[PDB]
Every structure is written in C-alpha cells, then in structure tokens.
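J.: Supplied in structure tokens, the structure appears directly below.
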Amino acid sequence: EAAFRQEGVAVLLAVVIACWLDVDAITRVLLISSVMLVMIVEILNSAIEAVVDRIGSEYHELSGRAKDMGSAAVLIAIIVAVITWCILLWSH
Amino acid sequence: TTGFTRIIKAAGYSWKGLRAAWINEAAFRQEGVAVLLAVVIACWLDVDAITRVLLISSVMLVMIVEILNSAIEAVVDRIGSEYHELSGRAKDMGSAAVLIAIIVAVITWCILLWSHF
Amino acid sequence: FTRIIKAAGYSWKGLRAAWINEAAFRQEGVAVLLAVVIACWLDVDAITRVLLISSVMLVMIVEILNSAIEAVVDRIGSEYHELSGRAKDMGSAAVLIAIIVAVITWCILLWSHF
C-alpha cells in the first residue's frame, strides 16, 4: 500500500523524531504511544476494508458506511496525534 | 499535488462517514456529549499538560473505539441482508470493547483527579 | 437508565463469550491483570501508573476487536474459500503493535523510575 507507506513514513519518523529529542520518558511514551495509536487503527481499517471486500459486488449504505466510518476512525486518531503532540510540545 | 489530492479525498470519506456514524445512530451522540464536555472540562480545569492529554486521550479514545463499533455493526448489518440468521457475538463483543475504554477513561480520570485533588 | 443498560448485559454476554469461546485470549488476559496489579504494587507517579495501565489496557481493548473481526469471518468463511484471509492477519498485526508499545512503554517508563 502506497498510502500506508505514506502514513508509515509519517509514523516511523515521528517515533524517531521523539527519540533524538531529549524529553521526559513519560512524554516520549506519550508521543510514541500517540503516533502508534494511529498505526493500530489504520491496520484495523485495512482489516475492515478487507472483510467488506470479501462479500458483495455492489454499493450499499451498509457497505460503504463501514469503509467511511473506518476512514473516519483513522482521522480521529491522527487528530489525537496532532493534538497530543501540540499540547505536549507547547510546554517546551 | 497529485500526492496531496489523495489526502483530501480521505477527509471527505471521513467526514461523510463520521456524519454517517453521527446521524444513523442515536447511541453515538450520547458518548459525544460525554466526550466533548469531558474534553472541554479537561481544558478549562488547570492541570499539567501531560495530565490534560491523559484525561483527553482517555476521553478521546473512548470515542475512537465507538466509531469502530459503528463500522462493525455496519458490516454485520450487511450480512443481515445476505444471510438470514445472525450470531450477534460481533455486536456483543463490539459493545464489550466500548465499555473497557470508558472504564479506562473513568479510571484514568479517577486516578488523575485523585492525585492532583 | 434502561435504554443503554442492555448493552452492559450485551458486554457481559459478549465478554463471557470472549473469555470462554476463545482459549488463546486468556494468555494476554492473564498477562494484563498481572501487569495492572504489578503497576499498582509499584510505588510510582500516578501519571506513570496511568501510562503503564493505559498502555496495557490498550492491548486489551484492541484484542477484543480482533475477536470481533474473527467472529465475522467465521459466519462468512463457514463453507466458502476466502482469498481475503488477511483480515484476521491484519487483526493479529494490530495486537502485536499494542504489545510492542506496552513493552516499549514499560521498558522506557521503568527505565526512568530506576
């Protein structure tokens, strides 16, 4: 997946970024755990998009709501990642 | 640009899928008020930024799981049309996952406000 | 309080299903409660106890979802041959990450305290 490599790039960098910076181990945890939290969901979204694909040829509101909600869940986690990182980096 | 157009389309799928989660389910609105209040509550109450995050990240996280549950109940509904007999365990376990996050949020908030207050 | 409370019964009957119907779920399940108790027995910063637990619980919340995914595949892949067998595999992948996070969290957090 090219977008998974696009987000995959986003995640590993952010992890590495949190590591070069000297910061409280607690905050390093929060930075990494926040970005990692995004990584777990995207995979689950990848997991959902996999099942939805297995059954059904046509469009549905029952089918596409699942993908759209799946795409929605990923979005929120990234906001958290953005917000978490913002509030945490605001102090420094 | 054509690498950044892929990202705005995901935002559109997210928005149309969030409002889908929002409108189609009444139970999703009950956590949202709890979450927005608790987030705003966590924002106006003065505490160290790490603790705000932990308060917010617990509260925001409960909301995140519920979205996945809405995604599962959507999938189970799809099989509700192709198949005839549903097992319901997926919905039942999905409902179980949501609970745990709230426990965490409560516990997170309990332990966090106890420490400071 | 009755409109939503049926879900709490749905949680229990769906959890007692998760506990009993799946045997492998108990190996991490035993591990988390231990990890929680351990995190509680250690005298530590309240924030870190949260972080230890919030890290360990995060594994737990996700794993139930894998049980939820593995359930859907079972109704479908009951008599059919799936090319999309990966959905279970992606589910197992998310859990691994959570445990990695937990390990790293506990690794990095316990390094700090000691």
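Heads up, chain B uses Swiss-Prot numbers, so what you see runs 5-121.
Note that Cβ sites are derived from N, Cα and C of the backbone, with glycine treated the same way.
What Swiss-Prot shows for this protein is this:
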- B:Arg10, B:14-19, B:23-26, B:31-35, B:48-51, B:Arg56, B:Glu70, B:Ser99, B:113-118: substrate binding site (BINDING)
- B:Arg10, B:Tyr17, B:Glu29, B:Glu77, B:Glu86, B:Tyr87, B:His88, B:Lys95, B:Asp96: ATP binding site (BINDING)
- B:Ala15 to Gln: 49% of wild-type specific activity. Inactivates wild-type subunits; when associated with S-73 (MUTAGEN)
- B:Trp26 to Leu: 23% of wild-type activity. 41% of wild-type activity; when associated with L-19 (MUTAGEN)
- B:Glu29, B:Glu77: divalent metal cation binding site (BINDING)
- B:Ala31 to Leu: 93% decrease in activity (MUTAGEN)
- B:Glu70 to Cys: 50% of wild-type specific activity (MUTAGEN)
- B:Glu70: active site, proton acceptor (ACT_SITE)
- B:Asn73 to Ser: 51% of wild-type specific activity. Inactivates wild-type subunits; when associated with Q-15 (MUTAGEN)
- B:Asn73 to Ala, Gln or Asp: Loss of activity (MUTAGEN)
- B:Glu77 to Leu: 51% of wild-type specific activity (MUTAGEN)
- B:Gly84 to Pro: Loss of activity (MUTAGEN)
- B:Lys95 to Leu: 54% of wild-type specific activity (MUTAGEN)
- B:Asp96 to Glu: 76% decrease in activity (MUTAGEN)
- B:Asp96 to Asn: 27% of wild-type specific activity. Inactivates wild-type subunits. Almost no change in activity (MUTAGEN)
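Situate these features within the shown structure.
T.: In sequence order, the list of same-chain residues 6 or more apart from B:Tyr17 (substrate binding site) whose Cβ falls under 8 Å from its Cβ is empty.
B:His88 (ATP binding site) has a Cβ environment of 7 other Cβ atoms inside 10 Å.
The Cβ of B:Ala15 (mutagenesis position) has no same-chain neighbour under 8 Å that is 6 or more residues away in sequence.
All protein chains included, B:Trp26 (mutagenesis position) registers 14 other Cβ atoms within 10 Å of its own Cβ. DSSP assigns B:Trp26 (mutagenesis position) to a helical segment in the three-state reduction.
Counted within 10 Å of its Cβ, the other Cβ atoms near B:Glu29 (ATP binding site) come to 15, all protein chains included.
Under DSSP, B:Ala31 (mutagenesis position) is assigned to coil, being neither helix nor strand in the three-state scheme.
Long-range Cβ neighbours of B:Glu70 (mutagenesis position) (same chain, at least 6 residues apart, Cβ-Cβ under 8 Å): B:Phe32, B:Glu35, B:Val102, B:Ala105.
B:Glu70 (mutagenesis position) carries a helical DSSP state (H, G or I).
A sphere of 10 angstroms centred on the C-beta of B:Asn73 (mutagenesis position) encloses 25 other C-beta atoms.
Around the Cβ of B:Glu77 (mutagenesis position), a 10 Å sphere holds 23 further Cβ atoms from the protein chains shown.
Of all Cβ atoms in the protein chains displayed, 13 besides its own lie within 10 Å of the Cβ of B:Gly84 (mutagenesis position).
Mapped onto three states, the DSSP output places B:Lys95 (mutagenesis position) in helix. Cβ environment of B:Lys95 (mutagenesis position): B:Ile76, B:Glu77, B:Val80 lie under 8 Å away, each six or more residues apart in the same chain.
Residues near B:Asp96 (mutagenesis position) in space but far in sequence (CB under 8 A, at least 6 apart, same chain): none are found.
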J.: Would you kindly give the Cα-Cα distance separating B:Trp26 (mutagenesis position) and B:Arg10 (substrate binding site), rounded to the nearest Å?
T.: 24
J.: Specify the count of other C-beta atoms within 10 Å of the C-beta of B:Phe32 (substrate binding site).
T.: 19
J.: Which ones, out of the recorded positions B:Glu29, B:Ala31, B:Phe32, B:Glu77, B:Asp96, B:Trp118, lie near enough to chain A that their C-beta is under 8 angstroms from one of its C-beta atoms?
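T.: Answer, by Cβ distance to chain A: none.
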J.: Taking chain C as the partner, extract the recorded positions from B:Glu29, B:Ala31, B:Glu77, B:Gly84 whose Cβ is under 8 Å from a partner Cβ; order them by sequence and answer 'none' if none remain.
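T.: So the ones by chain C are B:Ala31.
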J.: For each of B:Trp48, B:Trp118, count the other CB atoms within 10 A of its CB; which of these binding-site residues has the top count?
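T.: Checking each of B:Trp48, B:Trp118, the winner is B:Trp118.
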J.: Within 10 Å of its Cβ, which one of these recorded positions (B:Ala24, B:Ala31, B:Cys114) has the largest number of other Cβ atoms?
T.: B:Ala24
J.: Please give the ATP site's span as the largest CA-CA distance among B:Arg10, B:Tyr17, B:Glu29, B:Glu77, B:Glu86, B:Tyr87, B:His88, B:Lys95, B:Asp96, to the nearest whole angstrom.
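T.: Those residues reach a largest Cα separation of 38 Å.
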